[PDB]
Amino acid sequence: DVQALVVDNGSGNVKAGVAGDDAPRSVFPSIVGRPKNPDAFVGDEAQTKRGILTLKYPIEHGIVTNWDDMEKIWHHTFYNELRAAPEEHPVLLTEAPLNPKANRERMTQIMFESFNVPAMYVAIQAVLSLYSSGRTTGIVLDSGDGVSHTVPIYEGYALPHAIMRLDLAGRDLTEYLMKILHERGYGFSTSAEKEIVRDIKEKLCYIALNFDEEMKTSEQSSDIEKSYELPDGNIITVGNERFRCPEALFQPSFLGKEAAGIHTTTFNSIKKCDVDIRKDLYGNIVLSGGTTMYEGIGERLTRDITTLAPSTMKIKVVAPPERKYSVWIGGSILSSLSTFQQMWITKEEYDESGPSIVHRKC
Amino acid sequence: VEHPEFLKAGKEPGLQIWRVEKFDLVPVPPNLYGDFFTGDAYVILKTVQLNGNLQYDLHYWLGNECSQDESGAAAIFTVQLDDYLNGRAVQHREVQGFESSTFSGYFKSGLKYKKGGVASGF
Ligand SMILES: Nc1ncnc2c1ncn2[C@@H]1O[C@H](COP(=O)(O)OP(=O)(O)OP(=O)(O)O)[C@@H](O)[C@H]1O
Ligand SMILES: [Ca+2]
Ligand SMILES: [Ca+2]
Ligand SMILES: [Ca+2]
Ligand SMILES: [Cl-]
């Protein structure tokens, strides 16, 4: 009798909770702060003490790059957020598509040797999202704070030769909104101001169905303009920046990037899969992650992919309402199933076989 | 695996229907085959006998009011049953009211729906 813990580690936020819940009970920023002048603070606490700490993100574009700080994030997760003994719960952890083997092994070693977990399992974020949508076949477009991926999945398993990565995601859009607000005379530049602008972005932005036409209509009146109350009580007004900002998802050149937009990338991903399964991918384009939350995204993606795809294909973009946490929810469901007991790696297996066990078992 | 229902799966030609109930795969009473609760999700295995061998089609059926734990579990259990059958099953997603003719044709009396279902596991 033992409930698994579910931990979804993101570039921007950690989502954590207990298997069988419909949503993470703990969500906090993936930030570790250490004294500028000397051990560590994590999440919201770190941001409140930005004045005395150097703040770092241990996960970049979905990949762990600072293992010492990542262990601080996990210790914070177990001890300050969940108040769970890691040595007494199976843990399901998530990983990015194309996560390097060495990183998976290091995560496994830390769990079994630093946190002494009795059992663990590593799942691919996009696959958990597809399951959470009630599908075994589809292509997931997962866009978070640090990275976007398109992940074609057939009968339960990702097709690795067709996975695309696009480093453009929510933080780039936050930074781009900070940039274009200078047109109106705003200077948002500090770390704290960026958190403000992130919230403005989430509250006020939307994706235009046709960008060029939206630019023309927005110029004909002030109906585009919407306001936002800043912490200090001042009110900011935002106009066509509302849809110019997330337009960068479709036109990365707005950011000075040569990357293809998310519509082109989803199309290219589907094409890498053999012609006999593409119908089920085009018909099951599933959105995942916080940066897919913009109003208008499904209608825009449908129009743009329909234009790219063969005219005999049926395009269907699925936008689940809880898709901001669909990775976590998928992990919660998976780890609740009667059958999950035989999917995990036990510590005794790890002790006998070492961290490489993770590949044969996950 | 060790799940008792996996061990029964696909042994003989016929039709096997399970309902997702609180994150588990529970056999549907045979008397109720063909009548699906709109509040629930189900997994269906159709086994056909060929030139010696057996062929497998796995369908997961999603009622219009089933909860996300139920539809998600139906999808995952479908993958796991396929794996247990060495990947030889063909998987089919079946949505209430838009089911494939192959799925409908499993039921001599036709597909029927009923109100209600088992409570979500959330
Ligand atoms: N309603 C919203 N509209 C637009 N963007 C949003 C909304 N809600 C959240 N976001 C954005 O989604 C991002 C966080 O999403 P998510 O939690 O999926 O990412 P993550 O897992 O931390 O990062 P990654 O998956 O890139 O490693 C942030 O950029 C945030 O501003
Ligand atoms: Ca993520
Ligand atoms: Ca139900
Ligand atoms: Ca199969
Ligand atoms: Cl076309």
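By the numbers in Swiss-Prot, the shown part of chain A spans 5-42, 52-375.
Looking at the header, which is where the method is noted, we find X-ray crystallography, 1.8 Å.
Cβ coordinates come from backbone N, Cα and C, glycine included.
Listed in sequence order, A:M306 are the same-chain residues six or more apart from A:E215 (ATP binding site) with CB atoms under 8 A from its CB. What Swiss-Prot lists as ATP binding site is A:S15, A:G16, A:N17, A:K19, A:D158, A:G159, A:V160, A:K214, A:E215, A:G303, and the listing cites experimental evidence.
Swiss-Prot gives this note for the published mutagenesis A:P42 to Q: Reduces inorganic phosphate (Pi) release in presence of Mg(2+). No effect of K(+) on Pi release. No effect on Pi release in absence or in presence of K(+); when associated with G-49. Classification of A:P42 (mutagenesis position) by DSSP places it in coil, neither helical nor stranded.
In sequence order, A:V36, A:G37, A:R38, A:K62, A:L66 are the residues of the chain that are 6 or more apart from A:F54 (mutagenesis position) and have a CB within less than 8 Å of its CB. Among the mutagenesis results in Swiss-Prot, A:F54 to Y has the note: Fail to form long filaments. No inorganic phosphate (Pi) release in presence of Ca(2+). Increases Pi release in presence of Mg(2+). No effect of K(+) on Pi release. The residue drawn here is the original one.
Within 10 Å of the C-beta atom of A:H74 (mutagenesis position) sit 19 other C-beta atoms, taking all shown protein chains into account. For the recorded site, A:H74 (mutagenesis position), the DSSP three-state label reads coil. Record note (Swiss-Prot) on the mutagenesis of A:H74 to Q: No formation of long filaments. Reduces inorganic phosphate (Pi) release. No effect of Mg(2+) or K(+) on Pi release. Filament elongation rate appears normal.
Looking at Swiss-Prot, the entry for mutagenesis of A:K270 to M says: Forms longer filaments. Increased inorganic phosphate (Pi) release in presence of Mg(2+) which is further increased in presence of K(+). Filament elongation rate is normal. According to DSSP, A:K270 (mutagenesis position) is assigned to coil rather than to any helix or strand.
One mutagenesis experiment named in Swiss-Prot is A:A272 to W, and its note says Forms longer filaments. 18.9-fold increase in inorganic phosphate (Pi) release in presence of Mg(2+). Filament elongation rate is normal. Listed in sequence order, the residues of the same chain lying 6 or more apart from A:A272 (mutagenesis position) and placing their CB within less than 8 Å of its CB are A:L179, A:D180, A:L181, A:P265, A:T278.
Record note (Swiss-Prot) on the mutagenesis of A:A272 to C: 5-fold increase in inorganic phosphate (Pi) release in presence of Mg(2+).
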* Structure fact -> Gap check, 9 unmodelled residues between A:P42 and A:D52: Cα-Cα span in Å, rounded to whole number, is 8
* From mutagenesis positions A:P42, A:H74, A:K270, the one whose Cα lies nearest A:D158 (ATP binding site) -> A:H74
* Structure fact -> Among recorded positions A:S15, A:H74, A:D158, close to ligand 1 by Cβ (under 6 Å) are A:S15, A:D158
* To do: Please report how many Å separate the Cα atom of A:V160 (ATP binding site) from that of A:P42 (mutagenesis position), as a whole number.
  => 33
* Distance in Å spanning the most remote Cα pair of A:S15, A:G16, A:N17, A:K19, A:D158, A:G159, A:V160, A:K214, A:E215, A:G303, given for ATP -> 21
* To do: Filter the recorded positions A:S15, A:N17, A:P42, A:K270 down to those whose C-alpha lies within 10 angstroms of the C-alpha of A:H74 (mutagenesis position); answer none if the list is empty.
  => A:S15
* Mind giving me a neighbour count for A:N17 (ATP binding site)? Other Cβ atoms within 10 Å of its Cβ, every protein chain shown. => 22
* Asked: In DSSP terms, helix, strand or coil for A:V160 (ATP binding site)?
  -> coil
